[PDB]
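Student: Below you'll find the structure I mean.
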Amino acid sequence: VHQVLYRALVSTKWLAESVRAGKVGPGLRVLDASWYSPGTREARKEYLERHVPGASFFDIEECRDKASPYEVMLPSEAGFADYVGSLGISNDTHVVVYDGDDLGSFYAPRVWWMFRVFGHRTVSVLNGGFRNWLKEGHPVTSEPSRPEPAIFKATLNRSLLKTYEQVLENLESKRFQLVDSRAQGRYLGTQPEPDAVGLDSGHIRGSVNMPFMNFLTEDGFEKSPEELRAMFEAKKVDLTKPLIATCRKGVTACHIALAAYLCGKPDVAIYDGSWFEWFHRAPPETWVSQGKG
């Protein structure tokens, strides 16, 4: 955040040099923010076995509001602060975050946004992610990162977050553009929602769809600012106006926030409850589906 936009992307070369030169410690912390659907890869375990040297695992299963019925919702300020402090991250630390997902980035934008929605601007995603760190032959360890605990002060930057109530008031004001980053079929209600029973697919009326995978090249890299800009413009998303991103559970919505951030817009808000919460709370009239339910 801050219009002195802190660099949101860091390359594999850059991070390999900093690892190699002994720079990760209290000034630079690196997080594996991997998570995968129940049944596929075991994120946590996969980290214990291979990670960039000095990287800690950031567990999204843990650093979330566990009491909520909805999926991966923000913790409290204090809950985030405690978690992140134990990983040796202070308010002065530059946090770099990657995940090991196959198109280079899935969950790392969510953690980049979590740090920012708690007022920490000095965070960046590893461009190419762990997939390209591996492909380039940079070092990995199984040895445990045991950082000193640090004090982190979290302050919820509420302009970067939307609640159910605000997205529902926006249906009568259109003061914010609403973009959904799910795959087109899920957005249209013709393909089902994964890892749920009884949850229909569809989208909030007035949402525009920008499938998050299209911000990445097949190699796993973020597309250039030049291409990202053109994508918003083809969808007629005006980057000088308020924009709210949403998806299924507020995770890939952060890719729209990252994409816009590389285009110079630092304040895309994420509707954290997203489709899962919306479907369970919203008046059924507020959403459409081509299955029609």
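We number chain A the way Swiss-Prot does; in order, the residues shown are 2-294.
A Cβ is built for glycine as well, from the same backbone N, Cα and C atoms used for every other residue.
So Swiss-Prot lists these for the protein:
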- 25-143: domain 'Rhodanese 1' (DOMAIN)
- 173-288: domain 'Rhodanese 2' (DOMAIN)
- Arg187 to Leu: Reduced rhodanese activity (MUTAGEN)
- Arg187, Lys250: substrate binding site (BINDING)
- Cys248: active site, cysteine persulfide intermediate (ACT_SITE)
- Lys250 to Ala: No rhodanese activity (MUTAGEN)
Student: Which of the three DSSP-derived classes (helix, strand, coil) applies to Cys248 (active site, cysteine persulfide intermediate)?
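Tutor: DSSP call for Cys248 (active site, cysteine persulfide intermediate): coil, neither helix nor strand.
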Student: Go ahead and report the DSSP secondary structure tallies for the domain 'Rhodanese 1' (25-143): helix first, then strand, then coil.
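Tutor: The counts are 33 helix, 20 strand, 66 coil.
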Student: For the recorded positions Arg187, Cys248, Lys250, which one has its C-beta crowded by the most other C-beta atoms within 10 angstroms?
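Tutor: The largest 10 Å Cβ neighbour count belongs to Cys248.
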Student: Expressed to the nearest Å, what is the distance separating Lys250 (mutagenesis position) and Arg187 (mutagenesis position) at their Cα atoms?
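Tutor: Approximately 13 Å lies between the Cα of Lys250 (mutagenesis position) and that of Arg187 (mutagenesis position).
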Student: In which DSSP state, out of helix, strand and coil, do we find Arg187 (mutagenesis position)?
Tutor: helix
Student: Quick one: pull the CA-CA distance for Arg187 (mutagenesis position) versus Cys248 (active site, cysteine persulfide intermediate), whole Å only.
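Tutor: If we compare the Cα positions of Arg187 (mutagenesis position) and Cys248 (active site, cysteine persulfide intermediate), the gap is 10 Å.
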